[PDB]
2 protein chains.
Amino acid sequence: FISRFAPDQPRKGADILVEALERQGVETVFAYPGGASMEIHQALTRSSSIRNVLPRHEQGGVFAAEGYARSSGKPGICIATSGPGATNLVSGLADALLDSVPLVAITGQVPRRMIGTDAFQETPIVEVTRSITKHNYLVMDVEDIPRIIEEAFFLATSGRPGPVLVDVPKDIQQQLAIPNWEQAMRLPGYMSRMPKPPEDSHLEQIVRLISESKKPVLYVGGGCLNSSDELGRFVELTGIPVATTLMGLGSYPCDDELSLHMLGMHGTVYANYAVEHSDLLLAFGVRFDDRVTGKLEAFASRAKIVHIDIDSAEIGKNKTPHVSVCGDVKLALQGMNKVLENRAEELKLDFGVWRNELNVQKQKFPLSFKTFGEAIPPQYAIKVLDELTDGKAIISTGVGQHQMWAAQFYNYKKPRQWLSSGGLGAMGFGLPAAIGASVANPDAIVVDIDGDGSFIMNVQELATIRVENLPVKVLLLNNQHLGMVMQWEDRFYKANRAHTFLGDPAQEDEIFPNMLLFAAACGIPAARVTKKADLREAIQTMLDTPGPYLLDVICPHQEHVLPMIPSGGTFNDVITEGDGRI
Amino acid sequence: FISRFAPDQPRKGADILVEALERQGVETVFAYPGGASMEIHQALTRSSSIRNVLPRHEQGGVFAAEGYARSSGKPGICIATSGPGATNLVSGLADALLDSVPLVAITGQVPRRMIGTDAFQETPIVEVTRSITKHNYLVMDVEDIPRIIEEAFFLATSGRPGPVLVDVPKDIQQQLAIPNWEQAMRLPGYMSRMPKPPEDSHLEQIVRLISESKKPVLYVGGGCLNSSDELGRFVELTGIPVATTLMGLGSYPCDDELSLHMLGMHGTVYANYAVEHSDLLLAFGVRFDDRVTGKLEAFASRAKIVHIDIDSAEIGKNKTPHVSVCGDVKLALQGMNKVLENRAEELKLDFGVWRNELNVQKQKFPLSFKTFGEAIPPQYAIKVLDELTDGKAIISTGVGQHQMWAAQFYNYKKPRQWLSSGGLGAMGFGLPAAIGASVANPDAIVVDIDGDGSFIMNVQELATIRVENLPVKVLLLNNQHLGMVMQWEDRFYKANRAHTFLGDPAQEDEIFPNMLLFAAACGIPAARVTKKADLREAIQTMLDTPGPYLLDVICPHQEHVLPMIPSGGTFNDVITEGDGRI
Ligand SMILES: CC1=C(CCOP(=O)(O)OP(=O)(O)O)S/C(=C(\C)O)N1Cc1cnc(C)nc1N
Ligand SMILES: CC1=C(CCOP(=O)(O)OP(=O)(O)O)S/C(=C(\C)O)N1Cc1cnc(C)nc1N
Ligand SMILES: COC(=O)c1ccccc1S(=O)(=O)NC(=O)Nc1nccc(C)n1
Ligand SMILES: COC(=O)c1ccccc1S(=O)(=O)NC(=O)Nc1nccc(C)n1
Ligand SMILES: [Mg+2]
Ligand SMILES: [Mg+2]
């Protein structure tokens, strides 16, 4: 590694911080300048290896960094000024923590002596973000910058990935020093309780339970994002069908015959059936969250549960397993795979009868949607995007009905094609996430499948897309409502509208707002599409027009995401029929 | 007060919460629905006295509630769902705390038993906001709703006003109960250390110091917002000149001859001169923040300091006064006024020589701006708005250069015409603040004087303006840069641009983005204006066109806010000359 400073040359803390990033391999940051971070931005222009993508709102910043991280496996870096800059990151940090996304957030802070005085643009950001980050730091000396940056990256990316925030006072940015890059990290506790390679004896037992089971199911989640090959081999050696969480989509190819697709509240009847009636649950890289389990006591109630997680705090948190492995699922699969190769003919594994039983459930209750006259079904639009992109696109989404449909109707072939806020479920995520995804993957088709409520929340990021010349495609499924909330109004509150309509009551049949004009404002080519017959050509135009593109897809608002298990319910409570019509 | 429920009739906690608001006199809320708050929104539609203004982002929500509060003297109410809804309020809460703005934020939360389980859309919002609110609450029983709401409003509006957050679990929203409205508040500590009416003996001493001084100065701030009459009478009885903080603008009419206008970093040379050379500083409702003092030891170094504040924690925090009054400045003025009436001829107060000395400083160093060819000076645009609105408009702003100019070049006649984020200095404030201001003041001229960086941050609120049919005028001073940061780049970093340009580098002479198309998207009439000659007619058109209007005012970017005292500097360090040209 070549520095831009002599080994004995003093330089600003800001310059040390930037080199610290270069030494971590950082190529991209998402930084919005302000008073308390000016020095860092000055240092950033001196770097020839890091590019800054300037967002139009620092919430746009974090969400972009998340998209970057989620689509690449690399940590996402965002920089903000003190005070209001720092507070604008808050939703992104919470989002990253809940979804286990590696992230380093650097915030400028007021000078050290101003801290606690209610200074200009001062927020106690470390205090504010303590419960919504994996860890955070207040840098109190320029000598500490190299160590803290190294620790921040190590913590964000190792174990269970998560966001780490580093707060950097302005006087420390300006202080001249000679950095020491040889310093030891001070993480004795964390480092000593890092998970070890799995024991053979643990892995042998799981393989034994597999051979003794007749109805096994893979319950796969976000923890498997780097194990697709290993998981592929595991399925190929066992023939166990695979159910996925929203976070796990694409770990096992959705278009494969062994795939049960997504389980949970809005999961497929067959995925949930499989789990309900399984005798062996293989929970790999999942956290048994309420969205997938429903009523805990009734979840997988007839099954031997094997749970493999890198975070011990998760093992036995909601359901207690029969068998646990605390470690990397990638290594557990690797170990199990060579045990399964060695004994393939000793084990004679055949789950054809179970696999067949599930196949009749897959035929009697497939994913389905109605088509009304010439009106566009959102589900069908996504299905066309799937066909026209050959399932190779990177998809980000907002939150709501459209998000569930993007999950249900696109066939992800690899993990890290699916970028979606799962745990927090933050609206306004898709557009800036697409931005980060596009920078991390400059040759990929990047589509933000968005809803009109979500899209508008961070619409300012359209400026970013244009200026950064990013080929972000926006498939806007426009139903004029907060669809998800509207659906619950239909099912549980007798269709009583409580502020869920996003159009103009004065001109209630006009599409409001005109999203095409938002795109026009930022010099982004855009079209509307209303008739289903016009759809295939509209999406083809979107894909073919080089650069960014917005396609406004008008959908009837009274569509419902199905199936649905009500909150805290059982598989028996599943709703498979109905909508908001008449 | 008439209820919509029988005195013995059980009803949902959500319905109790809404009635609790009606009983507090609440007429308007700013609420964005989500899963965890659906019940509250259902209850809200049942109310016939509260209107909900649906924002397009809940940051838009809080900022609107702030605008509402700041322009009316009433508390602002915003409602958000759990998780990402709650986190989106964070900047607004911090903003309200720092600027001492009364605010009640209600957030839905997950069911009580789900708390701490990493549930769907769960954030420990009480933990997150503890350091950025005056107080907060987690409601743990439906029986507590009446008490907590009463306490929240009492705390937000009494003493030093501030934001209070109430977190309300979903199961409590659904629980049936009979509310008890007679319950005693549990605030024994707070209530016992509430400031008392001022002592005569304290007030007599201040009047005595006034008579003994030859160079007195009023240093007036946000604490005087309800004391304009009292302050008017005080000045009329003493002839003491008045300097104002950014938060205090309009307490004493800016167009009066006794007015020194704004003091501080970007204050007038004469206001700062007055303070520098005063022998008696009358600090009423101010907090001696770094923006006005500079280097503390050099601030008002020759003066007897009288400090009147309602918060004891502020008295002697940064500068220690000679004399203190802990209490309401309104009452202190009332008391001092009748002492000044009784002894008017015994005191023979005449500060003409001092007042004259300041008047020559007011002539030798007035507020000034250059005009280049036919290009619009931002300062001049604001001055025209002042003339055409007769100084009667409610002005909200974003943060930066335009904010300082709006402060310097509009003559506020009453407090609560000036709505601006002072302590935190949060961008994207002006537009949603204007929204709240317009709802609180349906017959007033409401103008958001905004910058292009700030405006775009919450541009989605244009949808809100249209749908709510609010006559919000937007005077957008468009310099294509983050002007304030750009200015500091010119003065301190040799004009080295570190991500401060907001246009498109590919087409660098085109105005980007096209703000007119943002307005068009939301059906808001809009015009651009480039030549100074065209300005008076453009602004007249804006004012005359009924309903909302956006006027895009193009300004040369290299203008600088003057004067300027560098951070931690003295009156000697003041910069009165220069810009970013050549
Ligand atoms: C408004 C809303 C939703 C509607 C999203 O509106 P959209 O129009 O963008 O999407 P669609 O559902 O019509 O397809 S879903 C939801 C949940 C699951 O809490 N919320 C509440 C919510 C509110 N605010 C934020 C930041 N995030 C949220 N999830
Ligand atoms: C970008 C910026 C500023 C530029 C504002 O851009 P504008 O174009 O809106 O306003 P103008 O200055 O050109 O008239 S000022 C500032 C300060 C004083 O911290 N910041 C940093 C800042 C960054 N982000 C937020 C939310 N608030 C902030 N104050
Ligand atoms: C904004 O945080 C600060 O930088 C700060 C806060 C309180 C006191 C002193 C400072 S500073 O002197 O170190 N820097 C500063 O004030 N910067 C700054 N101040 C105003 C506008 C801009 C663009 N930058
Ligand atoms: C969203 O917070 C919750 O409401 C919640 C979180 C975890 C478990 C259970 C719940 S709930 O059952 O009480 N309500 C709920 O899930 N609501 C909800 N869930 C999804 C979409 C919508 C519009 N609403
Ligand atoms: Mg929608
Ligand atoms: Mg600007």
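So for chain B, numbering is Swiss-Prot's, and the shown residues are 87-668, in order.
For all residues, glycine too, the Cβ spot is worked out from N, Cα and C.
Just so you know, the Cβ of B:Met124 (mutagenesis position) picks up 23 other Cβ atoms within 10 Å once every protein chain is counted. Classification of B:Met124 (mutagenesis position) by DSSP places it within a helix. Here the residue is the original one, but Swiss-Prot notes a mutagenesis experiment at this spot, B:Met124 to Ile: No effect on catalytic activity. Increased resistance to imidazolinone herbicides.
What Swiss-Prot says about the mutagenesis result for B:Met124 to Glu is this: Reduced catalytic activity. Resistant to imidazolinone herbicides and reduced sensitivity to sulfonylurea herbicides.
Sequence-distant neighbours of B:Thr331 (FAD binding site) (same chain, six or more apart, CB under 8 Å from its CB) are B:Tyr305, B:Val306, B:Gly307, B:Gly308, B:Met348, B:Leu349, B:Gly350, B:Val372, B:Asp375, B:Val378, B:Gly508, listed in sequence order. According to Swiss-Prot, the FAD binding site annotation covers B:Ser186, B:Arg246, B:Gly308, B:331-332, B:349-352, B:371-375, B:395-396, B:414-415, B:508-509.
The Cβ neighbour count for B:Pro197 (mutagenesis position), using a 10 Å radius over every protein chain in view, is 19. The annotation that Swiss-Prot gives for the mutagenesis experiment B:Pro197 to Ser reads: In csr1-1/GH50; resistant to sulfonylurea but not to imidazolinone herbicides.
Annotation of the mutagenesis experiment B:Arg199 to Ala or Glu in Swiss-Prot: No effect on catalytic activity. Resistant to imidazolinone herbicides but not to sulfonylurea herbicides. Under the DSSP three-state reduction, B:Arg199 (mutagenesis position) is assigned to helix.
Residues or ranges marked as (R)-imazaquin binding site by Swiss-Prot on the basis of experimental evidence: B:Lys220, B:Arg246. According to its DSSP assignment, B:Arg246 ((R)-imazaquin binding site) is coil.
What Swiss-Prot lists as chlorimuron-ethyl binding site is B:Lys256, B:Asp376, B:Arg377, B:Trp574, B:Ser653, and the listing cites experimental evidence. In the three-state DSSP reading, B:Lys256 (chlorimuron-ethyl binding site) counts as helix. The Cβ of B:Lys256 (chlorimuron-ethyl binding site) lies under 8 Å from the Cβ of B:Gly121, B:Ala122, B:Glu125, B:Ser168, B:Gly194, B:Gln195, B:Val196, B:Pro197, each on the same chain and at least six residues away in sequence.
Counted within 10 Å of its Cβ, the other Cβ atoms near B:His567 (Mg(2+) binding site) come to 24, all protein chains included. Taken residue by residue with DSSP, B:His567 (Mg(2+) binding site) is part of a strand. Marked as Mg(2+) binding site by Swiss-Prot on the basis of experimental evidence: B:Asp538, B:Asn565, B:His567.
B:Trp574 to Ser appears in Swiss-Prot as a mutagenesis experiment; the accompanying note says: Slightly decreased catalytic activity. Resistant to imidazolinone and sulfonylurea herbicides. Sequence-distant contacts (6 or more apart, same chain, Cβ under 8 Å) of B:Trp574 (mutagenesis position) do not exist in this structure. In the three-state DSSP scheme, B:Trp574 (mutagenesis position) falls into the helix class.
According to Swiss-Prot, the experimentally introduced change B:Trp574 to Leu is described as follows: Increased catalytic activity. Resistant to imidazolinone and sulfonylurea herbicides.
Quoted from Swiss-Prot, the note on mutagenesis experiment B:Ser653 to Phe is: No effect on catalytic activity. Resistant to imidazolinone herbicides and also slightly sulfonylurea-resistant. Its own atom aside, the Cβ of B:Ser653 (mutagenesis position) has 17 Cβ atoms within 10 angstroms in the protein chains shown.
Quoted from Swiss-Prot, the note on mutagenesis experiment B:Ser653 to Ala is: No effect on catalytic activity or sensitivity to herbicides.
One entry in Swiss-Prot concerns the mutagenesis experiment B:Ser653 to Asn. Its note says: In csr1-2/GH90; no effect on catalytic activity. Resistant to imidazolinone but not to sulfonylurea herbicides.
In Swiss-Prot, a published mutagenesis experiment is listed as B:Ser653 to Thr, annotated No effect on catalytic activity. Resistant to imidazolinone herbicides but not to sulfonylurea herbicides.
Proximity of the binding-site residues (B:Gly350, B:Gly508, B:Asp538, B:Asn565) to ligand 2: a Cβ under 6 Å from the molecule is found for B:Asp538, B:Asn565. Using CA atoms as reference points, the binding-site residues B:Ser186, B:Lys220, B:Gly371, B:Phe374, B:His567 were checked against B:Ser653 (mutagenesis position), and the closest is B:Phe374.
Cα to Cα, B:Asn565 (Mg(2+) binding site) and B:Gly371 (FAD binding site) are separated by 35 Å. Filtering the recorded positions B:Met124, B:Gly350, B:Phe374 for a Cβ under 8 angstroms from any Cβ of chain A leaves B:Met124, in order along the sequence. The local packing around B:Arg377 (chlorimuron-ethyl binding site), expressed as other Cβ atoms within 10 Å of its Cβ over all shown chains, amounts to 21.
Its own atom aside, the Cβ of B:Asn565 (Mg(2+) binding site) has 23 Cβ atoms within 10 angstroms in the protein chains shown. Among the recorded positions B:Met124, B:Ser186, B:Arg199, B:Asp376, B:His567, the ones whose Cα sits within 10 Å of the Cα of B:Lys220 ((R)-imazaquin binding site) are B:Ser186, in sequence order.
Long-range C-beta contacts of B:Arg199 (mutagenesis position), restricted to its own chain and to partners at least six residues apart, with a cutoff below 8 Å, comprise B:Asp257. Note on B:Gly508 (FAD binding site): other Cβ atoms within 10 Å of its Cβ, all shown chains, come to 24.
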